[PDB]
Amino acid sequence: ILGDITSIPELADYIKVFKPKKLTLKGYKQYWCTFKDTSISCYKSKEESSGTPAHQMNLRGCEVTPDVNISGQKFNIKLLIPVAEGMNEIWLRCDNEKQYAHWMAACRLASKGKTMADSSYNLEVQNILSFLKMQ
């Protein structure tokens, strides 16, 4: 208290999420998403984020893979998430380098059971940004 979302810290932003499903045509859908503790919640809009998420995932133990091309302005994150009887595959698509650095760093820490309050959070964010530049 005496703080906002950055005091926690958490993320809350518009993120595109591609979640393929059997016999279903799916794409990168824009959701209003939060990153809290080790979990991502996806909502249809900011206006519907008090209710049940359109998607929710706890990233503990997940595999996080960068899918980046700077020239193409492609800032994607692939997630493979272990569930009680299976693994779940999701792609996050970010709008720019800074959004990508923050979400990708959050995913990596969450995979390892860490929240963004961990000292390694800003290590991951800044080093991602450092390597998104051109020589």
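The numbering of chain A matches Swiss-Prot: 365-499, in order.
In case you wondered, yes, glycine gets a Cβ from its N, Cα and C as well.
Annotation comment: Swiss-Prot describes 380-476 as domain 'PH'. Secondary structure of the domain 'PH' (380-476), assigned with DSSP and counted as helix (H, G, I), strand (E, B) and coil, comes to 18 helix, 48 strand, 31 coil.
Long-range Cβ proximity for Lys383 (mutagenesis position), meaning a same-chain Cβ under 8 A and a gap of 6 or more residues, is found for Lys390, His419, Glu453, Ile454, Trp455. As a published mutagenesis entry, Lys383 to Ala appears in Swiss-Prot alongside the note: Reduces phosphatidylinositol phosphate binding. Reduces integrin activation; when associated with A-385.
For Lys385 (mutagenesis position), the Cβ neighbour count at a 10 Å cut-off comes to 7, with all displayed protein chains included. Annotation of the mutagenesis experiment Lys385 to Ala in Swiss-Prot: Reduces integrin activation; when associated with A-383.
Record note (Swiss-Prot), mutagenesis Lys390 to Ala: Abolishes phosphatidylinositol phosphate binding. The unchanged residue is displayed. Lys390 (mutagenesis position) counts 10 other C-beta atoms within 10 Å of its own C-beta, drawing on all protein chains shown.
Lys393 to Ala appears in Swiss-Prot as a published mutagenesis result, with the remark: Reduces phosphatidylinositol phosphate binding. Sequence-distant neighbours of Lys393 (mutagenesis position) (same chain, six or more apart, CB under 8 Å from its CB) are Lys380, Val381, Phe382, listed in sequence order.
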